[PDB]
2 protein chains.
Amino acid sequence: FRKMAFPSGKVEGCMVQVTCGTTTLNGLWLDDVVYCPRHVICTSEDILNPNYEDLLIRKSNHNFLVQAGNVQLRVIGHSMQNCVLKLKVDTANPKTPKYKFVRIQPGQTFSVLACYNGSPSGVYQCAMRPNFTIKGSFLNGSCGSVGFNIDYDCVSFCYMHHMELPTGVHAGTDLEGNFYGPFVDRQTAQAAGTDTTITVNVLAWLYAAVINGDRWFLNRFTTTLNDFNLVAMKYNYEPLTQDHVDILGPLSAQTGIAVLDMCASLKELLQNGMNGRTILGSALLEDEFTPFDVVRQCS
Amino acid sequence: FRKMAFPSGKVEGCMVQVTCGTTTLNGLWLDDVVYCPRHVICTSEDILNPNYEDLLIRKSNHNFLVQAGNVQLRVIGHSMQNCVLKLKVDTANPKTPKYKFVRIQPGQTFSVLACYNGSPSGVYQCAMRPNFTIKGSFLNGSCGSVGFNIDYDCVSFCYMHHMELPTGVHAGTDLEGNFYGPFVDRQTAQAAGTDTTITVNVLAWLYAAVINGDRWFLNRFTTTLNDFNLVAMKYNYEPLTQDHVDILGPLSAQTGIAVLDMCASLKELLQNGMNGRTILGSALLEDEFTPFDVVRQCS
Ligand SMILES: CC(C)(C)[C@H](NC(=O)C(F)(F)F)C(=O)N1C[C@H]2[C@@H]([C@H]1C(=O)N[C@H](C=N)C[C@@H]1CCNC1=O)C2(C)C
Ligand SMILES: CC(C)(C)[C@H](NC(=O)C(F)(F)F)C(=O)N1C[C@H]2[C@@H]([C@H]1C(=O)N[C@H](C=N)C[C@@H]1CCNC1=O)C2(C)C
């Protein structure tokens, strides 16, 4: 059982490089529009406290240099949707997949294609944390890299990368340019809310462990949903809803372990610790696999 | 630091399916040749005790169904090289990347594109263990999925998947069909040997921690390579080769910590433990990041 990303080829064919003045970052080229973070327009002075509408009205199409590989795409119009710039180009991307823009909820996972200078560098799986950050791997020039899920040849874009917080976690927007979380695209100190652990995902991962032949953490105890939630909240875990219990149904039926029996296992893990043992090679409880992720990989 | 795969697009464009009889696995289409595991020619009875030369002599080009999606590629020749079948087809793949076939060493990492019926399913990073197995994630029909690294648009193919051992780890060949390790492509009792920890990768991880300011474990001692190797083996760690010392060169130069001084630091951790301290937020020493992986993620 590995952390597994979606194949990235459908997204690689959409990545381009966008340069405005001194700043170069990545854009997403779909049909005849390039989407990118609007902070590309800022100078190093503007970026400390930008007035974006005032800055954008002062730009011309020719201020934007868009490069797909070696070929320059001519920008023929530009507008702003929240924190995302939409550059209209005179060329349609023949590699445009079937796609949708979606806003994901905390606890959902997605694949990130990290890119620099319009060229894909790496792919990995992330979860939207309950505090609306992501624990990514992004360096200078990674902005405009996107996160996505793939469902039968349809790419659902859910994240565009904008910034790194002082704690090393990351923040960005949906493809409508709205940030996940209380963050802003301004270079100034910003912290996130206290994070919590994605309970339904920890349980899904415990089931993945059982599917892969590990049972050391199970016990013979039971719990009610409410009593489990009291202990979960005490340990800074998210509430488990009846919808979550239902979503875990396939995994419970495959292993024969009732959801509330798995909750009693997790409760014991939280109260006693792992005593130096590991689950699926991990010394900590892993919360970045959803129930769907486990099913997709295990079957 | 997290496991980051290479973008899979250049490999996705080379994946096809190969069917003999009712058995379908994956193949790799480069120029006008498709490479796949030779056990595609076996029936469920043959696999228990196959005579591959006799099975191949009964086959003709017209017994092999090669498909890119649902589009058939006409087979015009077939031959066996070690444990791989090479099917010459009448069409050169226009998506063939610049590529090399390489045989990797234990400890080296690579990205796996897990595929079923020629359709990519997911991508993840793997390390070749010292016992010549990988801790993959593979289901029925995954054989012919490949592992690869990418360097300046050149894809180095290093692994093709063949089998799962009873401990749940995986075994396969290079693209010339030579197995890694003592395994054979027959359904008969086989077992992975005892494994060891990849010392060169643990050292790379310690350098990564130093780069990020986590350096409490740096001591005031040094060691010789030979003395270190003899101690490491007593802790079930791999000895270092001269090539390992050289691949740590860039990280040693970046940090100013001599390789042998870092070896002495690791020796102290092995002999006295970590004393409840963590390194990079972990109580365990990670051994599946190579020196290149550490550099790749900070560059
Ligand atoms: C890291 C930092 C001090 C720079 C700053 N953060 C804060 O100012 C904070 F305190 F608000 F977080 C920050 O990220 N930015 C400052 C400026 C943009 C963003 C930015 O440079 N984005 C990079 C896109 N190419 C990706 C970054 C680079 C390092 N790793 C990444 O992921 C905007 C918020 C408008
Ligand atoms: C695991 C199994 C008990 C079935 C068996 N293993 C052993 O015989 C061993 F133990 F010896 F290794 C293994 O038999 N196979 C039998 C036959 C091929 C191989 C096989 O089915 N390969 C699959 C390719 N599509 C990938 C597998 C499927 C499950 N997960 C995988 O990765 C060959 C060795 C010729």
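Residue numbering in chain B adheres to Swiss-Prot, whereby the residues present occupy positions 3266-3564 in order.
The header says X-ray crystallography, 1.5 Å.
Backbone N, Cα and C atoms are what each Cβ position is placed from, and that goes for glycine too.
As recorded in Swiss-Prot:
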{"type": "ACT_SITE", "residues": "B:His3304", "note": "active site, for 3CL-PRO activity"}
{"type": "VARIANT", "residues": "B:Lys3353 to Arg", "note": "In strain: Beta/B.1.351"}
{"type": "VARIANT", "residues": "B:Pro3395 to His", "note": "In strain: Omicron/BA.1, Omicron/BA.2, Omicron/BA.2.12.1, Omicron/BA.2.75, Omicron/BA.4, Omicron/BA.5, Omicron/BQ.1.1, Omicron/XBB.1.5, Omicron/EG.5.1"}
{"type": "ACT_SITE", "residues": "B:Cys3408", "note": "active site, for 3CL-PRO activity"}
{"type": "VARIANT", "residues": "B:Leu3468 to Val", "note": "In strain: Zeta/P.2"}
So which of B:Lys3353, B:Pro3395, B:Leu3468, listed as variant positions, have a Cβ under 6 Å from an atom of ligand 2?
none
Taking the Cβ of B:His3304 (active site, for 3CL-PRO activity) as the centre, count every other Cβ atom within 10 Å, in any protein chain shown.
23
Reported as an integer number of Å, what is the Cα distance between B:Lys3353 (variant position) and B:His3304 (active site, for 3CL-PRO activity)?
17
Rounded to an integer, what is the Cα-Cα distance in Å between B:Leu3468 (variant position) and B:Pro3395 (variant position)?
16
B:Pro3395 (variant position) versus B:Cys3408 (active site, for 3CL-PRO activity) - Cα distance in angstrom:
22
B:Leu3468 (variant position) CB neighbourhood, other CB atoms within 10 A:
27
Recorded positions, contacting chain A; criterion Cβ under 8 Å; candidates B:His3304, B:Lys3353, B:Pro3395, B:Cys3408, B:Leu3468:
none
Please report the DSSP secondary structure of B:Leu3468 (variant position), reduced to three states.
helix
Among all protein chains shown, how many Cβ atoms are found within 10 Å of the Cβ of B:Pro3395 (variant position), not counting that one?
21
How long is the line from the C-alpha of B:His3304 (active site, for 3CL-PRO activity) to the C-alpha of B:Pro3395 (variant position), rounded to the nearest angstrom?
25
10 Å Cβ neighbour count around B:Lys3353 (variant position)?
15
